[PDB]
Amino acid sequence: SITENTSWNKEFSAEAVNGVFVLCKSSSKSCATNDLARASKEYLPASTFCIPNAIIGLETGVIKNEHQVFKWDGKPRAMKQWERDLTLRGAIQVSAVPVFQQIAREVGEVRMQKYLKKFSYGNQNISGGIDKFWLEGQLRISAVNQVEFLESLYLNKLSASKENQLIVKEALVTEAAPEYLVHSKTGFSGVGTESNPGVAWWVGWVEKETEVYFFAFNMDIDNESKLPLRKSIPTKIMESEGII
Amino acid sequence: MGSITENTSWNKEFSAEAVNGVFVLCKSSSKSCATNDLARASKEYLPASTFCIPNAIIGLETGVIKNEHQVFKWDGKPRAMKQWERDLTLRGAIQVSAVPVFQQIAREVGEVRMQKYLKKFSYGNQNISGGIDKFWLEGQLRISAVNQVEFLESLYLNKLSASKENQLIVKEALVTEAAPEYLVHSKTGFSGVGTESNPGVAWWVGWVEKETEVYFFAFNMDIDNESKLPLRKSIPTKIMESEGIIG
């Protein structure tokens, strides 16, 4: 069950953003959204794909364990913040593409396909090249599917060891406060064009007191200056709901 | 750890606040520690609520705490602090130092298992005299700052005699600050104000995972006035800021 909450639309129109926010208290039993149609529309995951990629890297032994360091070979990478040795949390937080590309290459097509099927991850379409299907290939996932996937992770119900799920959950912590912990991951496909915009994402969950809230936000984006809206719109909505 | 050296230059942060205390800071890659006071770093004090760390691990390892999603339900009975009068997750109980929750865990673990684990953990003087639910609060248990960091390193490395999963659970429950470049895991403790001639002790212990480095730390101080309690965080935070670790 997905229900439309029209009052959240204020945060989108105030910014002239085409987008969707999906929020589920306690479980995916019932979610609320500003837009029923867009809630189940599928988009390129971009770096939100780091979450399944890291789980699969762990499960297959490509990532040795929680303390694995991804060493920089000294060669140019697309962002300076990637040009350094990284832990799994570090590679996740800076969204270090070449680290996840090398994980994906060693996982290989057969195992990658198998795990995306086990995780019911979007259209499970990995065509477009092993080290770029989530960046520019055919893989698509909706905000609803993201929250379903995050809930499984939270409950250790994905087809992976409990240890590996716990490892990725810790690597995903982005805000710690006395009353709550936020686990989250951003994504940004690029700007495309005005007529064919990129997509930006922010997905995760908030463990607040004894409750949990799963969330997934996405928006069309054609200008990088608008990127902070992927956190501020959902954060404003979660603020007015009393969650954070 | 591999070595320890005395650095008297952090003393400024203590003298500025008229605090008698000790900071111990260890860099995991070099296995080298620094401290303002070698003598105090080896001195053993009541752990107070820093004991929640081993107590949580032991509670999980024995099955007393079912899993990381265990909710500790409030019975409706008055507690010493309003904070504690609510259902709590494991992180919640840790972050508010909910004594009665930890008391019930220890009672359920029991003396024999608690002794066994504290021995396996090499936890302080391993003395659980004082009653199963208060030895770490007003009993005979004592631990030094050096022992705290050694214990925390073994936790970080999953080297304690507990499942990897349970250590993982406790490590995330201890998260107190998250930034893009670092994650702080920590726990406070506070024994009481004692008297002027016999002050209580306040602690702050934990570790910072910073880039690919890890820094283990343990702070304690004499305390005879609750108003001084925030210094247990501000002194070591100021030290770690000036070291370029956090901030």
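The numbering of chain A matches Swiss-Prot: 21-264, in order.
Each residue, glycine too, has its Cβ placed from N, Cα and C.
According to its DSSP assignment, A:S67 (active site, acyl-ester intermediate) is helical. Counting only residues at least six positions away in the same chain, the Cβ atoms of A:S115, A:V117, A:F120, A:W154, A:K205, A:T206, A:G207, A:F208, A:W221 sit under 8 Å from the Cβ of A:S67 (active site, acyl-ester intermediate). According to Swiss-Prot, the feature active site, acyl-ester intermediate maps to A:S67.
A:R250 (beta-lactam binding site) falls within a helical segment according to DSSP. Other C-beta atoms found within 10 angstroms of the C-beta of A:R250 (beta-lactam binding site) number 23, with every protein chain shown included. The feature beta-lactam binding site is assigned by Swiss-Prot to A:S115, A:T206, A:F208, A:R250, with experimental evidence given as support.
Quoted from Swiss-Prot, the note on the mutagenesis of A:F153 to S is: Increases resistance to ceftazidime about 30-fold in P.aeruginosa strains PA01 and PA14; when associated with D-157. When secondary structure is read from DSSP and collapsed to three states, A:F153 (mutagenesis position) falls in the coil class. The C-beta environment of A:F153 (mutagenesis position), restricted to residues of the same chain at least 6 apart in sequence and closer than 8 Å, consists of A:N145, A:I146, A:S147, A:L159.
What Swiss-Prot notes for the published mutagenesis of A:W154 to A, F, G or H is this: Drastically reduces catalytic efficiency, between about 50- to 30,000-fold, with respect to different beta-lactams. Decreases thermal stability, despite unaltered overall structure. Reduces or abolishes carboxylation of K-70.
For the mutagenesis experiment A:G157 to D, the note given by Swiss-Prot reads: Increases resistance to ceftazidime about 15-fold in P.aeruginosa strains PA01 and PA14. Increases resistance to ceftazidime about 30-fold in P.aeruginosa strains PA01 and PA14; when associated with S-153. Around A:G157 (mutagenesis position), the same-chain residues at least 6 positions away in sequence with a Cβ under 8 Å from its Cβ are A:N145, A:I146, A:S147, A:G148, A:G149.
Within 10 Å of the C-beta atom of A:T206 (beta-lactam binding site) sit 20 other C-beta atoms, taking all shown protein chains into account. Counting every protein chain shown, 19 other Cβ atoms lie within 10 Å of the Cβ of A:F208 (beta-lactam binding site). Residue environment of A:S115 (beta-lactam binding site) contains 20 other Cβ atoms, counted within 10 Å of its Cβ in all protein chains. Counted within 10 Å of its Cβ, the other Cβ atoms near A:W154 (mutagenesis position) come to 31, all protein chains included.
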